[PDB]
Amino acid sequence: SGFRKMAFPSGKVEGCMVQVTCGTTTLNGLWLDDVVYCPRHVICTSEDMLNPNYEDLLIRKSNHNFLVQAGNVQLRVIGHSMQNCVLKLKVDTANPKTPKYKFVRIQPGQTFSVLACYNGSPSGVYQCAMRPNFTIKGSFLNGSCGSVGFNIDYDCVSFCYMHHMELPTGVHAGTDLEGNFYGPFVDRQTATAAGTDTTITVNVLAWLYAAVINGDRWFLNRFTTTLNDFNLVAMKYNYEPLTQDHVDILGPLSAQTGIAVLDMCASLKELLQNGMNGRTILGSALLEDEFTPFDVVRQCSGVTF
Amino acid sequence: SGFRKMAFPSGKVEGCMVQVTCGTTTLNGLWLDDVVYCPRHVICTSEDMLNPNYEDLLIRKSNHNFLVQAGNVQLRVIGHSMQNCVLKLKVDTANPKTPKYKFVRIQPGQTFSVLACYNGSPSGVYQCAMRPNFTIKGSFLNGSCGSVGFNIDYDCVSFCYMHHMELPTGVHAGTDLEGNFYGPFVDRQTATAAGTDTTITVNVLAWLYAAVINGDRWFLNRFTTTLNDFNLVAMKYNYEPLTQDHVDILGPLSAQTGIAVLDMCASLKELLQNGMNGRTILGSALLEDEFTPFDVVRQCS
Ligand SMILES: O=c1[nH]c(-c2cccc(Cl)c2)c(-n2nnc3ccccc32)c(=O)n1-c1cncc2ccccc12
Ligand SMILES: O=c1[nH]c(-c2cccc(Cl)c2)c(-n2nnc3ccccc32)c(=O)n1-c1cncc2ccccc12
Ligand SMILES: [Cl-]
């Protein structure tokens, strides 16, 4: 029993983190096979960050301008290229600790484990969700760029996030590993801000199932709802639409608890309309929305990697 | 910016996790140099657990009755010894991935990371605290025993917890890596009562400082309190007393923010007495008590 913010074991990713230095800037890179991936703004001075044309800025660099430190060994850079916002440094040595891996782009609401690093060295690991407004509520200090987010499935690490920037309100923006930012954010100095956010409905439902699995049941009720009737209520409370796919993905939790998804939806409807009336669910006084259905299954069923 | 329940990277501990089988029971062990540590109740059946004579039960076991597997590689046990409530299984091979390590016994209120494992393989990693009643609010299923808690103190892995049992409350109890239980719990079936779980006041104050560092300031006020007067309000609300040592440990955060510790006590006093009035602090509608002062400094600077 129990339910915690639970990250994937991070060892497979730790073995891939390196330090990348260009000029007076140091940040983190991800070393997979014979390529090191890092944010392309490693080549930028703070002065460069205004209307930068990265094609100019990168042609003014050579291989010897990049210093890649992998523990006690210096990897020699033998080529470089950029894939949209991600710089790819070709090195002379394939990382012998490369895990089985994929690059995936996740959807708003999906979660991942962040391995926060400084100077190529892992510092901590925590869970994040990609918010509907395409930010993440991370914990990142100066020097954390190039830290990555990932999920694991069996023996395969699926990298889905590379950290690039902090926004004015203290939330974070970054790219997938193929170099495309999540959301309208850009690796240049602009006066932009995160937009209005919403609550990830399918995740709140997953977490209510986690609560039932752990014995917290006070919020259940006798009612059911149709999917459309639920969504008419959800929109009023700034919740994301629940799709039929979300209902399907919640199936395993419904089977394990015996509570139909639309029955859970009626429970959530009543919590939104009445509040929690001083009670708590899994130690929280708010409805938690950064556990996916799979996060609940992997934790409550003891999946290993 | 930002503030998250952050665990230490688990890779150094992953390299020490092994599977330990005795009879039909499989749980986890910790492989350091040529020794594997695991809960001694691995040798018990559920019927043995009703009234176990661990000394007699261990005498009856042989080295070959302990099956140890590191990944898909089998290790041969060449000795077995009581270590309070854990077993030390001597094996043929020193673990080549043994990190620099020490065994530390932690204090109530201190935090640590847990690598939850099943059958010798890792499931996930999370942060938790040793509660004032010497339980931990973990996430553990059947088969998780032998999973360990740890901190990474600079150049060294500090192992502080090995998991042994879930109490009827759904919270968890275990030993340090010397095999001595935290709290009054025992590795046998009892009508074990758990003490009063109280809130870790020094940690709540640390987390309020984290909130100010991150820009949440609405809860500060111009009232004042003495330490004794604050502590009277604290235990009214089932908070632990705040000691002079706690005040000094909050020194670095009070210096960074410019807010005296007793002035933050005045803020916490008002929050306890009036509530939050529908506002949140660091994304929470409740006061968080599982970040130590050290956790906040580590994460915020
Ligand atoms: O580390 C970083 N480096 C840089 C940086 C980029 C280029 C050159 C240089 Cl010299 C630096 C960041 N910038 N700055 N302007 C940007 C504009 C668009 C994109 C990224 C940007 C940045 O946001 N972060 C940070 C990341 N996460 C948390 C942080 C907390 C506190 C301070 C910085 C944090
Ligand atoms: O895995 C475990 N194994 C055993 C066990 C011990 C001896 C023999 C056998 Cl055959 C089994 C546990 N027991 N049982 N009585 C005990 C009495 C004192 C100490 C430990 C005890 C135990 O509590 N746990 C568990 C640990 N954490 C979470 C759990 C969730 C759900 C079920 C079990 C959980
Ligand atoms: Cl809360």
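We number chain A the way Swiss-Prot does; in order, the residues shown are 3264-3568.
Any Cβ shown, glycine's included, is placed from N, Cα and C.
Cβ environment of A:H3304 (active site, for 3CL-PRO activity): A:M3312, A:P3315, A:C3348, A:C3408, A:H3427, A:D3450 lie under 8 Å away, each six or more residues apart in the same chain. Residues or ranges marked as active site, for 3CL-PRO activity in Swiss-Prot: A:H3304.
Long-range Cβ contacts of A:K3353 (variant position) within its own chain (separation 6+, distance under 8 Å): A:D3297, A:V3298, A:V3340, A:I3341, A:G3342, A:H3343, A:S3344. For the natural variant A:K3353 to R, the note given by Swiss-Prot reads: In strain: Beta/B.1.351.
While the structure shown retains the original residue, Swiss-Prot records the natural variant A:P3395 to H with this note: In strain: Omicron/BA.1, Omicron/BA.2, Omicron/BA.2.12.1, Omicron/BA.2.75, Omicron/BA.4, Omicron/BA.5, Omicron/BQ.1.1, Omicron/XBB.1.5, Omicron/EG.5.1. A 10 Å cutoff on Cβ-Cβ distances gives A:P3395 (variant position) a total of 21 other Cβ atoms nearby, all chains included.
In the three-state DSSP classification, A:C3408 (active site, nucleophile) falls within coil. Within 10 Å of the C-beta atom of A:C3408 (active site, nucleophile) sit 25 other C-beta atoms, taking all shown protein chains into account. Swiss-Prot lists A:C3408 with the feature active site, nucleophile.
Looking at Swiss-Prot, the entry for natural variant A:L3468 to V says: In strain: Zeta/P.2. In the three-state DSSP scheme, A:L3468 (variant position) is classed as helix. Long-range C-beta contacts of A:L3468 (variant position), restricted to its own chain and to partners at least six residues apart, with a cutoff below 8 Å, comprise A:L3505, A:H3509, A:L3513, A:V3524, A:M3527, A:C3528, A:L3531, A:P3556.
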Report summary line: The answer for which recorded positions (A:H3304, A:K3353, A:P3395, A:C3408, A:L3468) have a CB under 6 A from ligand 1 is A:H3304, A:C3408
